[PDB]
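Shown below is the structure under consideration.
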Amino acid sequence: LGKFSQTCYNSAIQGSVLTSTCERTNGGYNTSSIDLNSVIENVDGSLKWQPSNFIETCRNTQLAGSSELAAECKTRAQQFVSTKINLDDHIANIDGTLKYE
């Protein structure tokens, strides 16, 4: 996965955004940016890659009650345990639409 640096140049980081000029297949280049805020996180002082999902390691997701997300998730030891999280913590109703905050 990755390896963008091998075929790009003039890369730069400003805040959380990476910008670089990269080679296209048919030749030529394109400059683009990517905001790393949603894929990298600070875990106790160390930058780590953020998981893009939890459905890959959790199963049987269910809505418990009116706002609880329940599921069986795998531990580091690869065993499934019961867990839940209150969606009311961060999911709000903004004028009729569900939004994270």
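Header entry for method reads X-ray crystallography, 1.5 Å.
Cβ atoms are placed via backbone N, Cα and C, with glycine included.
This is the feature table in Swiss-Prot:
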type    : residues         : note
MUTAGEN : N30 to A, Q or V : Prevents N-glycosylation upon overexpression in yeast without changing anti-HIV activity
MUTAGEN : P51 to G         : Protein is mostly monomeric and has wild-type anti-HIV activity
MUTAGEN : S52 to P         : Protein is exclusively dimeric and has moderate anti-HIV activity
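For each listed feature, how buried is it and what is near it?
For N30 (mutagenesis position), the same-chain residues that are 6 or more apart in sequence and have a Cβ closer than 8 Å to its Cβ are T21, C22, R24.
Sequence-distant neighbours of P51 (mutagenesis position) (same chain, six or more apart, CB under 8 Å from its CB) are absent.
Of all Cβ atoms in the protein chains displayed, 9 besides its own lie within 10 Å of the Cβ of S52 (mutagenesis position). According to DSSP, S52 (mutagenesis position) sits in a coil region rather than a helix or strand.
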